[PDB]
Amino acid sequence: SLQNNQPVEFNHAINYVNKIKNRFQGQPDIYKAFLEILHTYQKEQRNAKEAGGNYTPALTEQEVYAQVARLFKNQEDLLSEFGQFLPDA
Amino acid sequence: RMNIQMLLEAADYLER
């Protein structure tokens, strides 16, 4: 809860999630997996902090895009939008 | 970083 700016970044991913959520309407595995994919990445950052410093993360945008790319097989379009948030994959 | 978490939080919101 700090001084944020330009809600385009947030709204961008937000509306993007809608495409995904809608596209994978009958795919709870995709929506759940996709979130866990990102969360796996975010958690590892947290992990390093909890360890005190002597801990390297077990994920990167590479793991994120990796698992996501599997979900968006016949929907390469949604994937194109994804990379705009993370280009390290 | 905001990126992923910024987008993840979205789902929880769009879900409702």
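Per Swiss-Prot, chain A residues shown: 295-383, in order.
If you check the header, you will see the structure was determined by solution NMR.
Each residue, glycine too, has its Cβ placed from N, Cα and C.
Listed in Swiss-Prot for this protein:
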type	residues	note
DOMAIN	A:300-383	domain 'PAH 2'
MUTAGEN	A:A307 to V	Greatly reduced binding to MAD; when associated with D-308 and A-311
MUTAGEN	A:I308 to D	Greatly reduced binding to MAD; when associated with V-307 and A-311
MUTAGEN	A:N309 to D	No effect on binding to MAD
MUTAGEN	A:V311 to A	Greatly reduced binding to MAD; when associated with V-307 and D-308
MUTAGEN	A:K326 to A	No effect on binding to MAD
MUTAGEN	A:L329 to A	Greatly reduced binding to MAD; when associated with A-332
MUTAGEN	A:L332 to A	Greatly reduced binding to MAD; when associated with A-329
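Annotated features taken from Swiss-Prot, shown on the structure.
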{"residue": "A:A307", "record": "mutagenesis position", "DSSP (3 states)": "helix"}
{"residue": "A:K326", "record": "mutagenesis position", "DSSP (3 states)": "helix"}
{"residue": "A:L332", "record": "mutagenesis position", "DSSP (3 states)": "helix"}
- Message: DSSP on the domain 'PAH 2' (A:300-383): how many residues come out helix, how many strand, how many coil?
- Response: 58 helix, 0 strand, 26 coil
- Fill in the CA-CA distance, A:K326 (mutagenesis position) to A:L332 (mutagenesis position), as an integer in Å. 10
- Given the mutagenesis positions A:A307, A:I308, A:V311, A:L329, A:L332, the candidate whose Cβ has the fewest other Cβ atoms within 10 Å is A:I308
- Query: Chain B sits near which of the mutagenesis positions A:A307, A:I308, A:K326, A:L329, counting only a Cβ gap under 8 Å?
  - Reply: A:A307, A:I308, A:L329
